[PDB]
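Below you'll find the structure, written out as structure tokens, and then a few comments.
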Amino acid sequence: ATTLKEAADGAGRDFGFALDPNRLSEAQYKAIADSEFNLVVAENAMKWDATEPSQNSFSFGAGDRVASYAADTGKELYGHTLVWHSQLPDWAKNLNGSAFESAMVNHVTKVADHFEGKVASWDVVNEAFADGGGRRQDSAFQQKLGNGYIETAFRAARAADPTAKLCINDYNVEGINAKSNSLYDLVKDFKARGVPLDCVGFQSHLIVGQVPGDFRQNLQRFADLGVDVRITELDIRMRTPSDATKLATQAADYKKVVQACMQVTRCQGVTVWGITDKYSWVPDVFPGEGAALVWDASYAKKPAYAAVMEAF
Ligand SMILES: O=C1NCC[C@@H](O[C@@H]2OC[C@@H](O)[C@H](O)[C@H]2O)[C@@H]1O
């Protein structure tokens, strides 16, 4: 194996990255995207704010570019994300009751339909739970619609796209904890009542030297509920600047994650949230933290690269 792509290919799994369409005009970026991955997800192009800036007015330009890139290079296409509390336009946050419900169902239907046949799987609902257990405490959907909005989104997504793999996504649920437990209950419930649900996405936004020791176990119990599992937004945050020691630990961590997936027959694969640290979303969100991706700002393979290659 000379690329992470064929390594993942040989393991019968996916290895993807979060794409910023604008960067495709950057040669080195495209070269890596083209050769090191077999799956692609829109880092931002398919979110609510990007697809429905104004009520009932859709903007699929950016999303279509991402979709075209996938079809053009023969990569699987992953959809992110239909229902999410973040990056939600104000016009939506201003709606309530029936109006809001209607706008949510409409958003799901229009976006799902638009990419039908192209997007193979969707993070239908993202980040619905709260660290420590229970539902997220700062979500427009949870506050305006209560517990039933999740099921409604999945049913509406299934209605718009009969065959797409419908997933629920979250972070800090990689290991067994109060958050993953609540997520687990929801999944068990949905499968029990026949609610459309086919997968669970573990964002996996981890911190170096802090990969959950029960990652595999946790992935396995979810898979045993009768749904596929996948690492969808992998990146391992470290205190900057980076140094040999922290880069080595990070490498060991990436190995652990990919290995956990490899040890679960239902783990479809791993998707890293970006290619290079030059564009990683971490620094601006986590002050003093960064250097979380496989390639550095100069597009040089970091120790994590060889670790992933080995894990696969
Ligand atoms: O599921 C998610 N978990 C947190 C990272 C977020 O992506 C982030 O959203 C904010 C954007 O400014 C940023 O470019 C993007 O990387 C993602 O959609």
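Note that chain A carries Swiss-Prot numbering, so the residues on display, from first to last, are 42-353.
Quick reminder: no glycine exception, Cβ is built from N, Cα and C everywhere.
These come from Swiss-Prot:
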MUTAGEN   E168 to A, D or G  Reduced activity
ACT_SITE  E168  active site, proton donor
ACT_SITE  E274  active site, nucleophile
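In this view, the densest Cβ surroundings among the recorded positions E168, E274 belong to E274, judged by other Cβ atoms lying within 10 Å. With respect to their backbone Cα atoms, the residue listed as 'active site, nucleophile' and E168 (mutagenesis position) stand 12 Å from each other.
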